[PDB]
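Notes for the one structure printed next.
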There are 2 protein chains.
Amino acid sequence: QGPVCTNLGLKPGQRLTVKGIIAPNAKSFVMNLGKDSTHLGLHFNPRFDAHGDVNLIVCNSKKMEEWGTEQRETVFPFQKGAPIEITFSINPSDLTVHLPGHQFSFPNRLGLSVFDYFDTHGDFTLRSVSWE
Amino acid sequence: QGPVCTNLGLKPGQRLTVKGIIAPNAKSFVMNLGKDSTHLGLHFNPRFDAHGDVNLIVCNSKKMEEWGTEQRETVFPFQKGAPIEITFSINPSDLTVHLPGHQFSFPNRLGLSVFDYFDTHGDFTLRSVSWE
């Protein structure tokens, strides 16, 4: 139930920037990054209120329909009804998430080299996907 | 084979901007826009040298695995190896292809209201998809 872009064709070293608006009464949204729908390096799920979590980010990886080990982040810079811009980066070392004033990290489990897949759903309205 | 984006979710009046680079030795490339992969409001195919055509654009529409009436327009503002930006709009009457220096029109055959689907392949490298 959301935007899905396959075979983006990023090159090594290129970072994926995503822009959109968080819904007025957002409960949560997710952004999935990886090689394809069944090989997600980063599952980025900010939750304002969902599954018992309040204002925290749930990050994870997904391989062949099986979730990896969850990691929560309580630094929650997201506001409802607000416009956000997030740039994702990747290297053999790990994945980086950069937001104005914050920078998160996540191990590069799947050993991906670039982001070729990106989808999103939830209380977020996508408005831009660009890379360089 | 190339980038495919589904369910972009554009609202009435929003224009889709596409950015990328035309290959240095490009023969041709295509951009398909519509509701989904089987309901293409506009099949945009610039041809430098392909299938007998030289320096011209072929446009068409598609419905259930079957192309509409092909149309060829001869004003060719593209250059090989050049970065380009194209913005597509759609209204009840026609669809608009905005290039720097030229604006093209194509009939709104399927009566679509917005662009929810976009894909591309050929001698063009996508680097950005945004709307507003």
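The residues of chain A that appear here are 4-135 by Swiss-Prot count, in order.
Quick check of the header: X-ray crystallography, 2.1 Å.
Every residue, even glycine, has its Cβ placed from backbone N, Cα and C.
Features as listed in Swiss-Prot:
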- A:5-135: domain 'Galectin' (DOMAIN)
- A:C8 to V: No redox-dependent shape changes (MUTAGEN)
- A:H46, A:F47, A:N48, A:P49, A:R50, A:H54, A:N63, A:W70, A:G71, A:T72, A:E73, A:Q74, A:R75, A:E76: beta-D-galactoside binding site (BINDING)
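The structure, with features from Swiss-Prot marked on it.
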| residue | record | DSSP (3 states) |
| --- | --- | --- |
| A:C8 | mutagenesis position | strand |
| A:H46 | beta-D-galactoside binding site | strand |
| A:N63 | beta-D-galactoside binding site | strand |
| A:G71 | beta-D-galactoside binding site | coil |
Worksheet item: A:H46, A:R50, A:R75: which of these binding-site residues has the highest Cβ count within 10 Å of its own Cβ?
Response: A:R50
Discussion item. Below 8 Å between Cβ atoms and chain B: which of A:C8, A:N48, A:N63 make it? I'm asking about the recorded positions.
Written reply: A:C8
Worksheet item: Just the number: how many Å between the Cα atoms of A:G71 (beta-D-galactoside binding site) and A:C8 (mutagenesis position)?
Response: 22
Worksheet, complete the sentence: A:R50 (beta-D-galactoside binding site) to A:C8 (mutagenesis position), Cα to Cα, whole Å, comes out at 23
Worksheet item: CB neighbours of A:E73 (beta-D-galactoside binding site) within 10 A?
Response: 11
Worksheet item: Among A:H46, A:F47, A:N48, A:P49, A:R50, A:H54, A:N63, A:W70, A:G71, A:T72, A:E73, A:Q74, A:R75, A:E76, which the record lists as binding beta-D-galactoside, how far apart in Å are the two most distant Cα atoms?
Response: 18
Worksheet item: Between A:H46 (beta-D-galactoside binding site) and A:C8 (mutagenesis position), what is the CA-CA distance rounded to a whole number of Å?
Response: 15
Worksheet item: Near A:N48 (beta-D-galactoside binding site), how many other Cβ atoms are within 10 Å of its Cβ?
Response: 21
Discussion item. Quick check for the class: what is the C-alpha distance, in angstrom and rounded, between A:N63 (beta-D-galactoside binding site) and A:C8 (mutagenesis position)?
Written reply: 19
Worksheet entry | Packing count at A:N63 (beta-D-galactoside binding site) (other Cβ atoms within 10 Å of its Cβ) | 19
Worksheet item: Rounded to an integer, what is the Cα-Cα distance in Å between A:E73 (beta-D-galactoside binding site) and A:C8 (mutagenesis position)?
Response: 24
Discussion item. Tell me which of the recorded positions A:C8, A:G71 sits in the most Cβ-dense spot, judged by other Cβ atoms within 10 Å.
Written reply: A:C8
Item to complete: Report, in whole Å, the straight Cα-to-Cα distance of A:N48 (beta-D-galactoside binding site) from A:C8 (mutagenesis position).
Response: 18
